[PDB]
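Everything on this sheet refers to the single structure shown next.
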Amino acid sequence: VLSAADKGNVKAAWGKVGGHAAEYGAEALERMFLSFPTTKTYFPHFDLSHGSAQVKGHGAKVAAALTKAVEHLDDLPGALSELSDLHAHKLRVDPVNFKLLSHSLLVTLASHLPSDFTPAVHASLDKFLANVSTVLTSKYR
Amino acid sequence: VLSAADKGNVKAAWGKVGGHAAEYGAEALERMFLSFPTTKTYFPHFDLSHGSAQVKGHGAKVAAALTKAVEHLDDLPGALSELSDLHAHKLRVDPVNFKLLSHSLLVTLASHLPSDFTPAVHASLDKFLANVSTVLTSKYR
Amino acid sequence: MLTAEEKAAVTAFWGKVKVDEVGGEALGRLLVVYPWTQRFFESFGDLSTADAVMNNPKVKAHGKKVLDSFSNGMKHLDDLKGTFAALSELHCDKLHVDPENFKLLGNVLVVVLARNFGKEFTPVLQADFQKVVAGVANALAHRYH
Amino acid sequence: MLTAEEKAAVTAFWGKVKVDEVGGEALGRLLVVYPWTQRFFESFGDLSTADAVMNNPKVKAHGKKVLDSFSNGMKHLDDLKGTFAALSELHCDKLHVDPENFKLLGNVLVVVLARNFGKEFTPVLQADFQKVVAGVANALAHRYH
Ligand code: HEM
Ligand code: HEM
Ligand code: HEM
Ligand code: HEM
């Protein structure tokens, strides 16, 4: 659970993203693949080339789940239960990777929302992505 | 987050510890200071040499905090509040240190309760200590 | 480290970086986002709120100092373990900073560079900078073993 | 990397370690306590229960090799890097295991040693082992940084 101030900042921030959420989620993925090549290990079935329609598509789905997590900020464990089980039980994603994806997201957000990415918003978003990470790796920690 | 099976293993193991709690709290601290010297910088006012009355006393306090958490496993946030304020707001303890104390505790327990220290118990205890760590870490995420 | 093409891209980009500003913003954000880090800078006076930290004079000054070390490591990109040897022992043996924090500051710097350059901070240019940041963090940490 | 008397204290205690038993317990416990480590052993068969993992022949057999690798490192306590250079290429470039996991396995081994040896695994003796563990973990990780 985030503080009411934090929840306020996340919602304000995601509002400015608006109809760009899928473009930003796909970019966050490209940046994660380039900066941290080990993550590619989880998508051997994907075409990872710059501009891949697979990467674009998946980025839309990633952004969709973040939007749903935002509209359900007071019950993250409940809203992402199916996703929790996919990542923790069937995919066995190492927790380290969630920090890399969270970081790539913050860099993407920071470059598209210069004035909105204030220190307080930054801290609020970091806590949020950390809460989401914590939820997705629950079948285990 | 702790499942019912976990809550069951943690309660079972702590019941075995019993009156040895204070002692194990002291041993865990001694192991931590010896194994990870950097943690000593948080205790400039303690005599950290072997057998110091300040380490015993303090281990007894740490063991008491944990017993309390074991009795209030469903409401860790409510039970460890004061301590969260202290470790996060006041002391500013780097969250890496909590991993180091948890490891020391697990090591201490393993050497005094070998028959009881099974793989499943080790795993539940590990989750309990991480959940406790996350709460004392609450004032920052 | 880095290939020669990477090194050239990184070097040219750095030319536009106002280190006096970026540095202050990076350290301030590190102190706001990861609160425990303030333990090492209590001497800077007031850090109680995001704005007190960001507008704190010693924070902006020390930030400039941290960034200058970076510019200096950028001119010794092949001998990072050597350039930061002294700085490593200071932070490790005299200051007692956990190495994990070197990675956190490194990442905050990348986010700050991203907020200040927007479009120009491309996914490939960021990949290159992540390499440098990792290298610098590892050089600062070698005195822990 | 440690003094010569510590090195002797460690090597002396390593003599009483049954690598067949301890090795399989440690790898097994690694797989149980940190379940994400199982995706690397999906070919070892059934790892659905703590009982399945602990009783798995491939786990017991593989755990022994890891400790032999550990016994090998005991004998090369200075150039830990050169000893594990062949394994570093295996884990880093081939399997793509995150470095954080070498640390977890080393920590799980310390817990396993404490369980098997009781009070003989004193605080001061554990401290030395904690140094060889980070050493092995760091060497295993050098092909990544
Ligand atoms: C911010 C955290 C993350 C969110 C919100 C998220 C969300 C998603 C979503 C929405 C899906 C599609 C699920 C479905 O179709 O039902 C998915 C699948 C998947 N995720 Fe994540 N994810 C996250 C982190 C990670 C991390 C850190 C990795 C590892 C690098 C990863 C690896 C995968 C893989 C391999 C798949 C399956 C791809 C496929 O076969 O279609 N995810 N994720
Ligand atoms: C599961 C983890 C921990 C528990 C349950 C715990 C518990 C406690 C308790 C019960 C107190 C005494 C509070 C009082 O009566 O005033 C305390 C104090 C303190 N703790 Fe922790 N603690 C934990 C982790 C840590 C770690 C990882 C560090 C840093 C290495 C730390 C550093 C301190 C310091 C510096 C004090 C004040 C000591 C004094 O002034 O006497 N604690 N802790
Ligand atoms: C990863 C990048 C880092 C670099 C390149 C760096 C560099 C430096 C430099 C050059 C100084 C000396 C400045 C002077 O001569 O006045 C310094 C001092 C200091 N640094 Fe770092 N640092 C880094 C990370 C950290 C981190 C993460 C912390 C811990 C939160 C930290 C805490 C300090 C402290 C307390 C001092 C002494 C302050 C003083 O003398 O007034 N540094 N650092
Ligand atoms: C830090 C201690 C470690 C040591 C000393 C160690 C030692 C070894 C050794 C001796 C081999 C056999 C190589 C051969 O002869 O072909 C090996 C293989 C392997 N290790 Fe490790 N290892 C360590 C940590 C890890 C970790 C943490 C993971 C992953 C979570 C891991 C995953 C593997 C896998 C998948 C194999 C190949 C098994 C196979 O043949 O299918 N190791 N390791």
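According to its header, the structure was obtained by X-ray crystallography, 2.1 Å.
Here the Cβ of each residue, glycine as well, is placed from N, Cα and C on the backbone.
Here Swiss-Prot flags D:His62, D:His91 as heme b binding site. In the three-state DSSP assignment, the secondary structure recorded for D:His91 (heme b binding site) is helix. Long-range Cβ neighbours of D:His91 (heme b binding site) (same chain, at least 6 residues apart, Cβ-Cβ under 8 Å): D:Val97, D:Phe102, D:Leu140, D:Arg143.
The feature domain 'Globin' is assigned by Swiss-Prot to D:1-145.
Annotation for D:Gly15 (variant position): no spatial neighbours, criterion Cβ-Cβ under 8 Å with sequence separation of six or more. In three-state terms derived from DSSP, D:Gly15 (variant position) belongs to neither a helical nor a strand segment and is classed as coil. As a natural variant entry, D:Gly15 to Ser appears in Swiss-Prot alongside the note: In allele B.
Among the natural variants that Swiss-Prot reports, D:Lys18 to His is described with the note: In allele B. In this view, D:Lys18 (variant position) is surrounded by 11 other Cβ atoms within 10 Å of its Cβ, with every protein chain counted.
Listed in Swiss-Prot as a natural variant, D:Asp20 to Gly is described as follows: In allele D-Zambia. Every protein chain shown contributes to the tally, and the Cβ of D:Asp20 (variant position) ends up with 14 other Cβ atoms within 10 Å.
Quoted from Swiss-Prot, the note attached to the natural variant D:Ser43 to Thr states: In allele D-Zambia. When Cβ atoms from all protein chains are considered, those within 10 Å of D:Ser43 (variant position) total 6, not counting its own.
A 10 Å cutoff on Cβ-Cβ distances gives D:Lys119 (variant position) a total of 8 other Cβ atoms nearby, all chains included. D:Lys119 (variant position) falls within a helix when secondary structure is assigned with DSSP. According to Swiss-Prot, the naturally occurring change D:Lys119 to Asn is described as follows: In allele B.
Under natural variants, Swiss-Prot gives D:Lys131 to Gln with this note: In allele C-Rhodesia. Cβ neighbour count for D:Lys131 (variant position): 18 (other Cβ atoms within 10 Å of its Cβ, all protein chains included).
Screening the recorded positions D:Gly15, D:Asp20, D:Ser43, D:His62, D:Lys131 for a C-beta under 6 A from any atom of ligand 2 leaves none.
Counting every protein chain shown, the Cβ of D:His62 (heme b binding site) has 16 other Cβ atoms within 10 Å. Under DSSP, D:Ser43 (variant position) is assigned to a helix (H, G or I) in the three-state scheme. Helix, strand and coil counts from DSSP across the domain 'Globin' (D:1-145) read 113 helix, 0 strand, 32 coil. In sequence order, the recorded positions from D:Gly15, D:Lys18, D:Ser43, D:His62, D:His91, D:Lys119 that place a Cβ under 8 angstroms from a chain B Cβ are D:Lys119. The CA atom of D:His62 (heme b binding site) is located 10 Å away from the CA atom of D:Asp20 (variant position). Using Cα positions, the member of the variant positions D:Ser43, D:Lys119, D:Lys131 nearest to D:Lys18 (variant position) is identified as D:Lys119.
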